[PDB]
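Worksheet: the structure to be examined is printed underneath.
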Amino acid sequence: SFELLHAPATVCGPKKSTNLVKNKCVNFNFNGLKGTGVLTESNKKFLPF
Amino acid sequence: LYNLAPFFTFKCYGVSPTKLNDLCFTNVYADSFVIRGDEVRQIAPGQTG
Amino acid sequence: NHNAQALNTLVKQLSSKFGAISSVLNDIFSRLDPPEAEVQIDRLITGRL
Amino acid sequence: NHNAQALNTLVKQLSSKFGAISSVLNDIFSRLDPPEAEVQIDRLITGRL
């Protein structure tokens, strides 16, 4: 029994990471979240959870 | 898990078995118990047994 | 005001599941095999249309 | 007369199944497992909407 994509994940599949690229349109798979978008540093802030 | 071959039944209610490797899961818990063969159906959502 | 409200409503409508597991299409594709995914996606497509 | 006819049609549409097993929500819940029941209920909700 597991929950999906609502919190930081400690259990992951065998997929290998790739170096991030910023300011370019790229396909992204961040912890199982898949999208096509431009990725930029955020001036905003996040809580630890 | 697939490699073991006792003609086991893998049923995933909210995910597909092939897709398990790709996804990253959080809050993963494994519950192990021994039941009679007829009772296997009862261990499913909303089943009365 | 009426024009602004109508556009805001459409954006809000995107959140609605329409009976699917998740609003996000990529999550549905990532977590489900093509046959199950087709049914869930169909529900989302119909609602958005 | 036109306003009365429209209201009457709306009340009549409640009876229509819309492809669900039964018009009554309770009957669907009682006779079906929770996942399937949710799908049938979704069909009624969408038809009524």
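Note that chain B carries Swiss-Prot numbering, so the residues on display, from first to last, are 368-416.
Every residue, even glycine, has its Cβ placed from backbone N, Cα and C.
What Swiss-Prot says about the natural variant B:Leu368 to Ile is this: In strain: Omicron/XBB.1.5, Omicron/EG.5.1. A 10 Å cutoff on Cβ-Cβ distances gives B:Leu368 (variant position) a total of 7 other Cβ atoms nearby, all chains included.
DSSP assigns B:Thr376 (variant position) to coil in the three-state reduction, placing it in neither a helix nor a strand. Under 8 Å, Cβ to Cβ, and six or more positions away along its own chain, B:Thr376 (variant position) finds B:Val407. Among the natural variants in Swiss-Prot, B:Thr376 to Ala has the note: In strain: Omicron/BA.2, Omicron/BA.2.12.1, Omicron/BA.4, Omicron/BA.5, Omicron/BQ.1.1, Omicron/XBB.1.5, Omicron/EG.5.1. The residue drawn here is the original one.
Under the heading of natural variants, Swiss-Prot lists B:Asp405 to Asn and annotates it as follows: In strain: Omicron/BA.2, Omicron/BA.2.12.1, Omicron/BA.2.75, Omicron/BA.4, Omicron/BA.5, Omicron/BQ.1.1, Omicron/XBB.1.5, Omicron/EG.5.1; complete loss of interaction with host integrins. Just so you know, the Cβ of B:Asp405 (variant position) picks up 8 other Cβ atoms within 10 Å once every protein chain is counted.
B:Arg408 to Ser appears in Swiss-Prot as a natural variant; the accompanying note says: In strain: Omicron/BA.2, Omicron/BA.2.12.1, Omicron/BA.2.75, Omicron/BA.4, Omicron/BA.5, Omicron/BQ.1.1, Omicron/XBB.1.5, Omicron/EG.5.1. Look at B:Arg408 (variant position): DSSP puts it in a helix. When other Cβ atoms within 10 Å of the Cβ of B:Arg408 (variant position) are tallied across all protein chains shown, the result is 9.
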Length of the line joining the Cα atoms of B:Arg408 (variant position) and B:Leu368 (variant position), in Å: 20
